[PDB]
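Taking it in order: structure first as C-alpha coordinates, then the write-up.
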Amino acid sequence: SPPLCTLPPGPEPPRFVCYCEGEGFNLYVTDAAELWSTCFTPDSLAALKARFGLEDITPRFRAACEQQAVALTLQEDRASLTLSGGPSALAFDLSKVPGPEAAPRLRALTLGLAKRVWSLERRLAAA
Amino acid sequence: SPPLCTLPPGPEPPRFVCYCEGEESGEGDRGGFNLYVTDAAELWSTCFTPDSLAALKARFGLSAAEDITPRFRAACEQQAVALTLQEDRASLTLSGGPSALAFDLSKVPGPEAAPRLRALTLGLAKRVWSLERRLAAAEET
(Lines of atoms letter the chains of each structure in order from A and count residues from 1; the text may use other names and numbers.)
(Lines give C-alpha, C1' and ligand atoms only; values in the text may rest on other atoms or scores of the structure.)
Protein backbone atom coordinates (compact mmCIF):
# COMPACT_ATOMS: atom_id res chain seq x y z
CA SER A 1 0.00 0.00 0.00
CA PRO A 2 1.76 3.14 -1.37
CA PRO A 3 2.98 5.40 1.42
CA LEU A 4 2.15 9.11 1.51
CA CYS A 5 1.70 12.00 3.90
CA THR A 6 0.43 15.57 3.77
CA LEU A 7 1.90 18.83 4.99
CA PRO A 8 1.47 20.70 7.17
CA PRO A 9 0.73 17.91 9.70
CA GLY A 10 -1.44 20.30 11.73
CA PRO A 11 -5.24 20.52 11.82
CA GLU A 12 -4.74 23.29 9.26
CA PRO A 13 -5.66 22.47 5.62
CA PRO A 14 -3.07 20.30 3.79
CA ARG A 15 -0.87 22.18 1.30
CA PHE A 16 1.38 19.41 0.02
CA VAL A 17 1.35 15.67 -0.53
CA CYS A 18 4.56 13.62 -0.47
CA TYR A 19 4.48 10.17 -2.02
CA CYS A 20 6.55 7.63 -3.85
CA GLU A 21 6.24 5.22 -6.70
CA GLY A 22 7.34 1.73 -7.56
CA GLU A 23 10.65 0.67 -6.05
CA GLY A 24 11.13 3.58 -12.12
CA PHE A 25 11.36 4.53 -8.44
CA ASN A 26 11.06 8.15 -7.28
CA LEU A 27 9.84 10.49 -4.56
CA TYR A 28 7.23 13.08 -5.46
CA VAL A 29 5.93 16.27 -3.90
CA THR A 30 2.97 18.28 -5.17
CA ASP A 31 0.69 21.14 -4.10
CA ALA A 32 -1.76 19.62 -6.60
CA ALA A 33 -0.79 22.25 -9.18
CA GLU A 34 2.92 21.68 -9.63
CA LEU A 35 4.93 18.49 -9.30
CA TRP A 36 8.48 18.01 -8.00
CA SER A 37 10.39 14.79 -8.40
CA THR A 38 13.72 13.23 -7.50
CA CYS A 39 13.94 12.26 -11.20
CA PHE A 40 16.08 9.16 -10.52
CA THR A 41 17.77 7.00 -13.11
CA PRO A 42 18.80 3.41 -12.29
CA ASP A 43 22.35 4.79 -12.02
CA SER A 44 21.81 7.92 -9.91
CA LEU A 45 19.60 5.94 -7.55
CA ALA A 46 22.45 3.50 -6.91
CA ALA A 47 24.82 6.42 -6.46
CA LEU A 48 22.38 7.85 -3.91
CA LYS A 49 21.96 4.63 -1.92
CA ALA A 50 25.72 4.05 -1.74
CA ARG A 51 26.29 7.57 -0.43
CA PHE A 52 23.87 6.93 2.41
CA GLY A 53 24.85 3.27 2.71
CA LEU A 54 22.28 0.81 1.35
CA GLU A 55 18.46 -2.30 0.27
CA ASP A 56 15.27 -0.23 -0.17
CA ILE A 57 14.25 3.41 0.34
CA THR A 58 10.50 2.79 0.48
CA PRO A 59 10.39 1.36 4.04
CA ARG A 60 12.24 4.38 5.44
CA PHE A 61 9.92 6.73 3.59
CA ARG A 62 6.92 4.75 4.77
CA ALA A 63 8.14 5.01 8.35
CA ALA A 64 8.63 8.76 7.99
CA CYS A 65 5.12 9.14 6.57
CA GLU A 66 3.58 7.38 9.54
CA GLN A 67 5.62 9.37 12.07
CA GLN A 68 4.98 12.57 10.10
CA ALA A 69 8.76 13.04 10.14
CA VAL A 70 8.95 14.54 6.65
CA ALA A 71 10.31 18.06 6.13
CA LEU A 72 9.93 20.11 2.99
CA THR A 73 11.74 23.18 1.77
CA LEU A 74 10.65 24.60 -1.49
CA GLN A 75 12.30 27.35 -3.45
CA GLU A 76 11.52 28.14 -7.05
CA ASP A 77 12.22 25.09 -9.13
CA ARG A 78 14.03 23.56 -6.21
CA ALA A 79 12.78 21.45 -3.36
CA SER A 80 14.27 19.23 -0.76
CA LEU A 81 12.61 16.46 1.13
CA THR A 82 14.05 15.28 4.43
CA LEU A 83 13.30 11.94 6.08
CA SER A 84 13.98 11.71 9.80
CA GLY A 85 13.98 8.61 11.99
CA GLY A 86 16.75 6.45 10.57
CA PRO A 87 20.36 6.23 11.83
CA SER A 88 20.88 9.28 9.60
CA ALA A 89 18.43 11.84 8.33
CA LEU A 90 18.00 11.48 4.56
CA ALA A 91 17.72 14.50 2.28
CA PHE A 92 16.59 14.37 -1.37
CA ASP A 93 16.91 16.99 -4.07
CA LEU A 94 13.79 17.33 -6.15
CA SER A 95 13.23 19.23 -9.38
CA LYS A 96 10.11 20.69 -10.86
CA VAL A 97 8.48 18.49 -13.50
CA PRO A 98 7.51 20.25 -16.75
CA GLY A 99 3.73 20.78 -17.07
CA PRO A 100 3.23 18.34 -19.96
CA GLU A 101 4.97 15.52 -18.03
CA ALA A 102 3.39 16.40 -14.66
CA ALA A 103 -0.24 16.51 -15.91
CA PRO A 104 -0.91 12.78 -16.44
CA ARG A 105 0.76 12.03 -13.07
CA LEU A 106 -1.38 14.59 -11.21
CA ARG A 107 -4.48 13.24 -12.96
CA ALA A 108 -3.73 9.61 -12.02
CA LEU A 109 -2.79 10.73 -8.51
CA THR A 110 -6.21 12.31 -7.98
CA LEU A 111 -8.17 9.42 -9.46
CA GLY A 112 -6.15 6.81 -7.57
CA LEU A 113 -6.56 8.60 -4.24
CA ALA A 114 -10.31 8.68 -4.73
CA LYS A 115 -10.38 4.97 -5.43
CA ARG A 116 -8.28 4.26 -2.32
CA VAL A 117 -10.56 6.32 -0.10
CA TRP A 118 -13.59 4.41 -1.43
CA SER A 119 -11.78 1.12 -0.78
CA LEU A 120 -10.46 1.98 2.68
CA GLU A 121 -13.85 3.21 3.85
CA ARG A 122 -15.29 0.01 2.54
CA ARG A 123 -12.80 -2.04 4.52
CA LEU A 124 -12.93 0.12 7.65
CA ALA A 125 -16.72 -0.26 7.84
CA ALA A 126 -16.06 -3.99 8.17
CA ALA A 127 -14.17 -3.57 11.44
CA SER B 1 -17.23 10.99 6.01
CA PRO B 2 -18.20 12.61 2.66
CA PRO B 3 -19.38 10.01 0.09
CA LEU B 4 -17.70 9.33 -3.21
CA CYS B 5 -17.12 6.67 -5.78
CA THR B 6 -14.99 6.17 -8.84
CA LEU B 7 -15.91 4.97 -12.30
CA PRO B 8 -15.70 2.54 -13.92
CA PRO B 9 -16.36 0.06 -11.08
CA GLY B 10 -14.15 -2.99 -10.71
CA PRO B 11 -10.39 -3.59 -11.28
CA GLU B 12 -9.79 -1.17 -14.18
CA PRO B 13 -8.02 2.20 -13.59
CA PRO B 14 -10.47 4.89 -12.45
CA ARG B 15 -11.42 7.55 -15.00
CA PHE B 16 -13.92 9.64 -12.99
CA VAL B 17 -14.63 10.60 -9.40
CA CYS B 18 -18.16 11.47 -8.29
CA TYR B 19 -18.73 13.28 -4.98
CA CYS B 20 -21.08 15.78 -3.35
CA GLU B 21 -21.14 18.86 -1.11
CA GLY B 22 -23.50 20.81 1.11
CA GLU B 23 -26.35 19.99 3.49
CA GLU B 24 -23.83 20.32 6.35
CA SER B 25 -25.09 19.30 9.78
CA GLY B 26 -25.05 21.53 12.86
CA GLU B 27 -25.97 25.20 13.28
CA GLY B 28 -22.91 26.34 11.35
CA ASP B 29 -22.36 27.41 7.76
CA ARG B 30 -24.64 25.31 5.56
CA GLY B 31 -24.23 25.29 1.78
CA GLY B 32 -26.63 24.20 -0.94
CA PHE B 33 -26.42 20.63 -2.18
CA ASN B 34 -24.37 19.87 -5.29
CA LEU B 35 -23.06 16.78 -7.07
CA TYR B 36 -19.67 16.88 -8.72
CA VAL B 37 -18.01 14.74 -11.38
CA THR B 38 -14.38 15.04 -12.45
CA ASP B 39 -11.82 13.21 -14.61
CA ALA B 40 -9.15 15.28 -12.79
CA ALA B 41 -8.84 17.46 -15.90
CA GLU B 42 -12.30 19.08 -15.94
CA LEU B 43 -15.04 19.49 -13.32
CA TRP B 44 -18.78 19.14 -13.86
CA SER B 45 -21.51 20.14 -11.41
CA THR B 46 -25.27 20.12 -10.87
CA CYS B 47 -24.89 23.86 -10.16
CA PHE B 48 -28.18 23.90 -8.27
CA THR B 49 -30.18 27.00 -7.49
CA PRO B 50 -32.83 26.93 -4.73
CA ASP B 51 -35.50 26.70 -7.46
CA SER B 52 -33.75 24.09 -9.63
CA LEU B 53 -33.13 21.83 -6.63
CA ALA B 54 -36.80 22.13 -5.59
CA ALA B 55 -37.91 21.31 -9.15
CA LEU B 56 -35.59 18.32 -9.32
CA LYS B 57 -36.97 17.05 -6.02
CA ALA B 58 -40.49 17.46 -7.36
CA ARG B 59 -39.57 15.73 -10.64
CA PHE B 60 -38.82 12.62 -8.53
CA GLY B 61 -41.21 13.24 -5.62
CA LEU B 62 -38.94 14.38 -2.78
CA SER B 63 -39.70 17.06 -0.18
CA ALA B 64 -37.86 20.36 0.35
CA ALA B 65 -36.29 19.68 3.77
CA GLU B 66 -35.12 16.26 2.51
CA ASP B 67 -31.36 15.66 2.29
CA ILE B 68 -30.24 14.05 -1.00
CA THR B 69 -26.74 13.23 0.29
CA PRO B 70 -27.94 9.96 1.94
CA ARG B 71 -29.28 8.71 -1.43
CA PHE B 72 -26.01 9.59 -3.07
CA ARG B 73 -24.14 7.77 -0.31
CA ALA B 74 -26.16 4.59 -0.83
CA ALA B 75 -25.55 4.76 -4.57
CA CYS B 76 -21.78 5.14 -3.96
CA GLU B 77 -21.61 2.19 -1.56
CA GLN B 78 -23.39 -0.11 -4.04
CA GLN B 79 -21.68 1.48 -7.03
CA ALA B 80 -25.03 2.20 -8.68
CA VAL B 81 -23.87 5.40 -10.36
CA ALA B 82 -24.26 5.72 -14.11
CA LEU B 83 -22.50 8.54 -15.98
CA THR B 84 -23.08 9.85 -19.48
CA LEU B 85 -20.81 12.51 -20.98
CA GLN B 86 -21.78 14.74 -23.88
CA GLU B 87 -19.33 17.38 -25.12
CA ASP B 88 -20.57 20.00 -22.71
CA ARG B 89 -23.14 18.22 -20.61
CA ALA B 90 -23.20 15.24 -18.33
CA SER B 91 -25.83 13.12 -16.65
CA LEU B 92 -25.53 11.18 -13.44
CA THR B 93 -28.05 8.50 -12.50
CA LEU B 94 -28.29 7.26 -8.94
CA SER B 95 -29.84 3.81 -8.48
CA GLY B 96 -28.78 3.02 -4.94
CA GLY B 97 -32.42 3.17 -3.93
CA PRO B 98 -35.94 2.17 -5.02
CA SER B 99 -36.37 4.89 -7.61
CA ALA B 100 -33.75 6.12 -10.05
CA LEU B 101 -32.65 9.77 -9.73
CA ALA B 102 -31.19 11.51 -12.81
CA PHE B 103 -29.08 14.70 -12.56
CA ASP B 104 -28.02 17.20 -15.20
CA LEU B 105 -24.45 18.47 -14.81
CA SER B 106 -22.64 21.25 -16.60
CA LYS B 107 -18.99 22.28 -16.86
CA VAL B 108 -17.60 24.39 -14.05
CA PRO B 109 -15.53 27.30 -15.43
CA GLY B 110 -11.77 26.89 -15.06
CA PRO B 111 -11.07 29.67 -12.53
CA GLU B 112 -13.58 28.01 -10.14
CA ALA B 113 -12.83 24.46 -11.18
CA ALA B 114 -9.06 24.61 -10.76
CA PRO B 115 -8.98 25.52 -7.05
CA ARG B 116 -11.73 22.94 -6.40
CA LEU B 117 -9.67 20.17 -8.01
CA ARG B 118 -6.55 21.12 -6.01
CA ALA B 119 -8.47 21.08 -2.72
CA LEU B 120 -10.04 17.74 -3.72
CA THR B 121 -6.63 16.14 -4.37
CA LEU B 122 -5.12 17.44 -1.14
CA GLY B 123 -8.24 16.53 0.88
CA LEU B 124 -8.30 12.97 -0.48
CA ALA B 125 -4.65 12.45 0.42
CA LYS B 126 -5.33 13.63 3.94
CA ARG B 127 -8.30 11.15 4.07
CA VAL B 128 -6.25 8.24 2.74
CA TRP B 129 -3.55 8.91 5.32
CA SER B 130 -6.15 9.22 8.07
CA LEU B 131 -8.08 6.12 6.94
CA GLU B 132 -5.08 3.81 6.69
CA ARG B 133 -4.11 4.91 10.18
CA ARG B 134 -7.59 4.12 11.52
CA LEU B 135 -7.53 0.84 9.60
CA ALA B 136 -4.17 -0.47 10.85
CA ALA B 137 -5.59 0.06 14.32
CA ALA B 138 -9.00 -1.61 13.99
CA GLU B 139 -8.05 -4.68 11.93
CA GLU B 140 -5.10 -6.08 13.89
CA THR B 141 -4.28 -4.07 17.03
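Numbers in chain A come straight from Swiss-Prot, and the residues shown are 5-27, 36-66, 70-142, in order.
This entry, so its header tells us, was determined using X-ray crystallography, 2.3 Å.
Heads up, the Cβ atoms here are built off N, Cα and C, so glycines get one too.
In this view, A:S134 (mutagenesis position) is surrounded by 13 other Cβ atoms within 10 Å of its Cβ, with every protein chain counted. In Swiss-Prot, the entry for mutagenesis A:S134 to D states: Phospho-mimetic mutant; abolished interaction with DNA-bound the DNA-bound XRCC5/Ku80 and XRCC6/Ku70 heterodimer; when associated with 145-D--152. The structure shown retains the original residue.
Under its mutagenesis entries, Swiss-Prot includes A:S134 to A with the note: Does not affect interaction with the DNA-bound XRCC5/Ku80 and XRCC6/Ku70 heterodimer; when associated with 145-D--152.
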Distance bridged by 3 unmodelled residues (Cα of A:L66 to Cα of A:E70, Å): 5
Å between C-alpha atoms of A:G36 and A:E27, the residues bounding 8 unmodelled positions: 7
